[PDB]
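K.L.:
This structure is in structure tokens; I'll ask about it shortly.
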Amino acid sequence: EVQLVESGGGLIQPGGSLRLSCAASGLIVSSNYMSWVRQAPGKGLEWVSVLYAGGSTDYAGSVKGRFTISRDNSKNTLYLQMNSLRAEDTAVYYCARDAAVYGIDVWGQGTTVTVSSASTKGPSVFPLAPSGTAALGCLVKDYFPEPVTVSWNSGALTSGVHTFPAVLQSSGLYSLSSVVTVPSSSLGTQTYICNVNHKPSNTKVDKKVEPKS
Amino acid sequence: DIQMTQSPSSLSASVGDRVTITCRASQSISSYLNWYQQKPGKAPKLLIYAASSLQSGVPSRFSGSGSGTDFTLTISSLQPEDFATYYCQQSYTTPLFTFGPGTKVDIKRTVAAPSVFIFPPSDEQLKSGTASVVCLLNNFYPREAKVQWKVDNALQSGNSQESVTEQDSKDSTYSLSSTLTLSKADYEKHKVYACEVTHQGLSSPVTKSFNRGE
Amino acid sequence: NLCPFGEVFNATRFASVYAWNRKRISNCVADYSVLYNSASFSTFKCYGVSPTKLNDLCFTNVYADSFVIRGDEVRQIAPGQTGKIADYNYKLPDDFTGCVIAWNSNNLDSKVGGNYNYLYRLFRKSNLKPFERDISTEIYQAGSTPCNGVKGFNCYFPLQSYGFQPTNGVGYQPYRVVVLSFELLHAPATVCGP
Ligand SMILES: *[C@@H]1O[C@H](CO)[C@@H](O)[C@H](O)[C@H]1NC(C)=O
């Protein structure tokens, strides 16, 4: 069928390198403008480099002289060799077949490349205490790498819960908060615990959250 | 080179409306224009190529017009699965294509002011020597809102980060957190920590705050 | 008699770069400084030859190739270059010995709202050999199933139109290009300067 099947990204330190792989099926990459496209978190589509059917290549200012597009027509595969990687290159990388006037009609599923010198580290869970409806929650601070999952009372608390997306701090470490709104009348009587899991560090935490004084 | 601009940026619309997204090139690029749909976590889908040509398998409600400098993606009757982000891309300089910034089409809903809540750092986190102050704006529509931090009535700038939830499954609302990050040493040295929210559903900015001993 | 450089340079219509034109000059005299001594030209780079030392030289054949491309595409009419034009339209040999001359022609080749006359080959399977000339209009087969003359998925019409609008920046405007190639064979050299 018509598909591009990518693989090969993950964690890498700055100055390291990766090799992305776009397995083509349903079009011939040797008969095509095959491009790599990247998308930084929340930032939209930026073109990275091209492989002309005839074999010439172009690159984006930034990656020029660090990345190298190539192909192997026996395997019908597009390749991107990312060397001297930097934290900026952190994005999702798509491969696509550019049909030019006709559009970019075939995209691969994307593979995610995170460039970071951060040591992987489980979060600290601090309580966001209650002070009509009351709001409480958990600060899931200073972890790496993504992701983190949060739930309340092990699954018994879902209404009015918001687990925000992570931000990336100037430490290279992620942090997020999960909040929930509950009747202020339950405050002294109902137990509210947040269950934070972070697999990359084999960390599970629960934290009772209650009012202070 | 050719930069691309997209007019609405964010657009609110309801199931069944006739929604119109705009795109514009810094140069006249003939009909060398393509439209894309994108949803969070997935890849772009090609919708319109050559400015007017409907792509294989894309529903007929997707019209595309324009030529030269200004272009228009039209959806004749917005569907539930149509809520997404639409980009334009230019082919004139193919294969070095540049994209637009995007227009997000979210789900329209009656205006809903935020519920604003402020949280001081935990005593537990203060031992670690850093202080995190959280501001929550809960269940708000539309997505555009402004959070200002004031510490001792002096406005803070490069010390806060924000996060927003995807549009609620049932509210169609948004929630936003803002986290002001100081050192224990700094936090010790000030009294009034305040969070001031301006939004279209509030008549004047709402301010929630706390003092350090309370 | 003088060489017909007028017919090539001042011609009323130029070709599409894909079907570039070739006028062969033979048995005549040529003044190549009355060419270089015009400020009319925006590019006039000579590779393998000096433009002054030209009326001092004889050749067995001179070739005047002409076509229209985009200003941002004139960089590829040079030895050692790649891109839609150089790869799929008009290639110069690495050991080129000749001159590339080009001048802006927005006034003659862009019509209000688009001149869809001039075309370039957008799709090929393999780069052109030097001075090769592809005039195929066959549907381009980007897949493994054949195309049999119909546009469709993986089946691309290989020629497209430069939408020449006269308002664009200078980069996306038409430029007329004449490539003068000077060959020396072991046969009576007939194209001399005076
Ligand atoms: C083109 O025409 C002008 C006069 O209109 C003339 O000066 C010029 O020499 C002509 N070009 C050639 C190659 O003779």
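Heads up, chain C uses Swiss-Prot numbers, so what you see runs 334-527.
The backbone N, Cα and C atoms fix where each Cβ goes, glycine too.
Sharing the record's features from Swiss-Prot:
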- C:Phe490 to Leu: Increased resistance to neutralizing antibodies and human covalescent sera neutralization (MUTAGEN)
- C:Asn501 to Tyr: Increased binding affinity to human ACE2 (MUTAGEN)
- C:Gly339 to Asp: In strain: Omicron/BA.1, Omicron/BA.2, Omicron/BA.2.12.1, Omicron/BA.4, Omicron/BA.5, Omicron/BQ.1.1 (VARIANT)
- C:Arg346 to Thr: In strain: Omicron/BQ.1.1, Omicron/XBB.1.5, Omicron/EG.5.1 (VARIANT)
- C:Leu368 to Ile: In strain: Omicron/XBB.1.5, Omicron/EG.5.1 (VARIANT)
- C:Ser373 to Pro: In strain: Omicron/BA.1, Omicron/BA.2, Omicron/BA.2.12.1, Omicron/BA.2.75, Omicron/BA.4, Omicron/BA.5, Omicron/BQ.1.1, Omicron/XBB.1.5, Omicron/EG.5.1 (VARIANT)
- C:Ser375 to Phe: In strain: Omicron/BA.1, Omicron/BA.2, Omicron/BA.2.12.1, Omicron/BA.2.75, Omicron/BA.4, Omicron/BA.5, Omicron/BQ.1.1, Omicron/XBB.1.5, Omicron/EG.5.1 (VARIANT)
- C:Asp405 to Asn: In strain: Omicron/BA.2, Omicron/BA.2.12.1, Omicron/BA.2.75, Omicron/BA.4, Omicron/BA.5, Omicron/BQ.1.1, Omicron/XBB.1.5, Omicron/EG.5.1; complete loss of interaction with host integrins (VARIANT)
- C:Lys417 to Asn: In strain: Beta/B.1.351, Omicron/BA.1, Omicron/BA.2, Omicron/BA.2.12.1, Omicron/BA.2.75, Omicron/BA.4, Omicron/BA.5, Omicron/BQ.1.1, Omicron/XBB.1.5, Omicron/EG.5.1; May enhance affinity to human ACE2 receptor (VARIANT)
- C:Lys417 to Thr: In strain: Gamma/P.1 (VARIANT)
- C:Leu452 to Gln: In strain: Omicron/BA.2.12.1 (VARIANT)
- C:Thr478 to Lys: In strain: Delta/B.1.617.2, Omicron/BA.1, Omicron/BA.2, Omicron/BA.2.12.1, Omicron/BA.2.75, Omicron/BA.4, Omicron/BA.5, Omicron/BQ.1.1, Omicron/XBB.1.5, Omicron/EG.5.1 (VARIANT)
K.L.:
Of C:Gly339, C:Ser373, C:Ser375, C:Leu452, which variant positions come close to ligand 1, meaning Cβ under 6 Å from one of its atoms?
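P.N.:
If the test is a Cβ under 6 Å from any atom of ligand 1, the answer is C:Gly339.
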K.L.:
Measuring CA to CA, name the entry from the recorded positions C:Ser375, C:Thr478, C:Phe490, C:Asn501 that ends up nearest C:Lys417 (variant position).
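P.N.:
Of all the candidates listed, C:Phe490 is nearest in space.
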K.L.:
Can you filter C:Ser373, C:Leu452, C:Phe490, C:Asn501 (the recorded positions) down to those whose Cβ is less than 8 Å from some Cβ in chain B?
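P.N.:
Cβ contacts with chain B under 8 Å: C:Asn501.
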K.L.:
Tell me, which recorded positions from C:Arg346, C:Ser375, C:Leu452, C:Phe490 are within 10 Å of C:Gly339 (variant position) if we use the C-alpha atoms?
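P.N.:
For C:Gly339 (variant position), the recorded positions whose Cα atoms are within 10 Å come to none.
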K.L.:
Need the DSSP three-state call for C:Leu452 (variant position) to compare against my parser.
P.N.:
strand
K.L.:
Look up C:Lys417 (variant position) in the DSSP assignment and reduce it to helix, strand or coil.
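P.N.:
It is helical.
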K.L.:
Could you tell me the C-alpha distance between C:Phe490 (mutagenesis position) and C:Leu368 (variant position) in angstrom, no decimals?
P.N.:
39
